Amino acid sequence: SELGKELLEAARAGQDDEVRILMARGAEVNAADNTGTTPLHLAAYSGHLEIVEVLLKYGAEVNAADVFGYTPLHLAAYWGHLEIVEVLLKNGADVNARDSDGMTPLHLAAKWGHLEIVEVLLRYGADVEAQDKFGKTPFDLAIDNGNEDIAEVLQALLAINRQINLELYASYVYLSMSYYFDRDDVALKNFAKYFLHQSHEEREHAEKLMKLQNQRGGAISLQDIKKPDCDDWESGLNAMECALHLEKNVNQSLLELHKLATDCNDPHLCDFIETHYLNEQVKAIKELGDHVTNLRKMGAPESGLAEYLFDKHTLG
Amino acid sequence: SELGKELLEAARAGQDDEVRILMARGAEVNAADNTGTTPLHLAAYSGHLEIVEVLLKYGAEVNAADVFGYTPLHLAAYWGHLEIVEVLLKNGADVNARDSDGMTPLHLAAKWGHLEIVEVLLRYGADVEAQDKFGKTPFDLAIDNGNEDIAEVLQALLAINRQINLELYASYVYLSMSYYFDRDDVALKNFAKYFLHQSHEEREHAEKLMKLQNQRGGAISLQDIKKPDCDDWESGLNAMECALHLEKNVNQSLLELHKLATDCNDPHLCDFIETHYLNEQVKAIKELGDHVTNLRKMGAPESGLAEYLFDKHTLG
Amino acid sequence: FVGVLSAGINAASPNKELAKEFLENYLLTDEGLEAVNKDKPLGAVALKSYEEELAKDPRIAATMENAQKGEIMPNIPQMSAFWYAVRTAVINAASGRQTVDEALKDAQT
């Protein structure tokens, strides 16, 4: 650190000429003080992009944590410097870095009200659901400080990702149902064919939502798909009733998504939902209620003749 | 319990006439002693199906636990009485009931070597992976006591279910990859089209394994599908290399499944694997290695002209 | 439990050597145990030679091997509380009111 504090003073003061001469003399770029503050940290805190650029040209550490846990990305997000946030992310800065409080840079940018920083951070995969030591998400810090547009963006993104996961879940339940109905002790081929058709339709619904999210410039974020509630359904009637309950749940979440889109003043999302999703749900619920009442009138489940003939005449 | 011990003596001794007269007098069926032993427990321990049938006709408790945790299903599985196991399962006996040791009835039937009980229990959804206080699965208790055919059945079932889950996993990785390549900052349409095609092919592979498992009379058992390792792939080259690594892993697990099937003397499973799975894996690995070497020779990833022209000419 | 029938000499006796002679040279010999066993047997006896005489009966051999591998009965009065403690242990065990460890550590104190 023979020229390391000579880099610290120029990083505090912002002289491109001084750091150009120090790199002409080969000054060390990883000069850490007693508390871990690097020349890159002061370059970020100051807001001069040129010293940051040349520090990264000579191989400064992009993810150097101090004694408090802050990286240059944290300080850049605090003070609202967009270009250095962009070039730090361009050089492999960890977007979900936690400090001593567990606060990611997205927490800071949502707490202080910087839109463009929030959007660039969301583009690189910042976690929407990260909680700090108090159990606060960035959505909570944005509503507590009156940054309502940030909270709108953060709420809509989470809601669309949850709808994608919910459509992927329903396809797997139908797969389970379909392969229950061609076991050799449940020999109903048209039930199995019907539920395989529903499985593929739900896969298409999820893919449509993914395409929509890519057209808007939002960030798809996938989660686990959990296993269905049963491996063993019990009859055709019971499986039809479970399918009706499922489609009603999906319709309810779609209505909540539409109300959220109407609060956020997004007419394109509202028209997308009511054109491709809201009428199909109504049709499906009408058809499944039809199937349930006909099966109950014929005398199922305690009549094995009823499910055989329903298999032949309605599903055939 | 004015006639409850009068039911206990006939349950110990097995008189259908005595219990018929006691039900003509309306004897109570839920007569618990000081240690919880019901008339159904002794009816199961004895092995006379008629007293069990009439006890269930008058509404005896099928899932009555004693002070040690045993139900009638536990004792029935211990002593090897098939018909009463069947009718207990037919009346809603819990197939995964744990005792004080955490040992399910499947643990007992595997420890003592009763094949037909094991198979009827597997039909109703018995957990293959249940561990007792020592961390023993029924497979461990079957190998420790020399019941090699039980262990063969238990091993093959688990292996096919894991292959189903592994094919479902690979489809979701390809879905992730496909929707990475049509982000507005990754504008490669033919990459995205290619990976959507692979996603649907893997869904078909999993469904074929499910159909095979239903033809043999085995029990499909579905698990969670975990999310892919990345949301952000980095280039066409990096995604092609990850896809190659993935298909090599799948091929290795298929080879282990084939070796297990050859130890179990199952020629139909061996021919199924080598007819529908082993040649497709070889083709896929050859094609993905082709793509990787051509992309590396053209100069990717650090040439953006290389991936554009590969997109046009090879994937177009 | 090894239960040993023995012949105690009274501690107030001035007849020590007479009874010792009667016990050693007449009782605990072949003919003394033979004469008492003609009316009622003693099973496993303490004298080695008479054990070899009676070991042709396999009941006697089984009794002496269980006796030599068994636990000698305690001569102490706390044993009484033993018969009050550990008995309740199995009353908590075969009845299932307690578990194994609960019953045994309840019989411990």
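Count begins at 1; order follows the chain as displayed.
Using N, Cα and C of the backbone, Cβ positions are placed for all residues, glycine too.
Features of the protein shown, as given by Swiss-Prot:
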BINDING   A:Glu167, A:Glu202, A:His205  Fe cation 1 binding site
BINDING   A:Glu202, A:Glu247, A:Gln281  Fe cation 2 binding site
MUTAGEN   A:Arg162 to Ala (Swiss-Prot position 23)  Abrogates interaction with NCOA4. Fails to localize to punctate lysosomal structures
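Location within the structure of each feature annotated in Swiss-Prot.
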| residue | record | contacts (Cβ under 8 Å, 6+ apart) |
| --- | --- | --- |
| A:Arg162 | mutagenesis position | A:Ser253 |
| A:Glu167 | Fe cation 1 binding site | A:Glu202, A:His205, A:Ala206, A:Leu209, A:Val250 |
| A:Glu247 | Fe cation 2 binding site | A:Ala170, A:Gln281, A:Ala284, A:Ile285, A:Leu288 |
Check: same-chain CB within 8 A of Fe cation 1 site center, minus A:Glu167, A:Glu202, A:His205: A:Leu166, A:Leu168, A:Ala170, A:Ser171, A:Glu201, A:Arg203, A:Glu204, A:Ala206, A:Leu209, A:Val250
Cβ within 8 Å of the mean position of the Cβ atoms of A:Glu202, A:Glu247, A:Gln281: remaining residues of the chain near Fe cation 2: A:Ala170, A:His205, A:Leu246, A:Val250, A:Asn251, A:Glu280, A:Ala284, A:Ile285
Count of other CB atoms lying within 10 Å of the CB belonging to A:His205 (Fe cation 1 binding site): 21
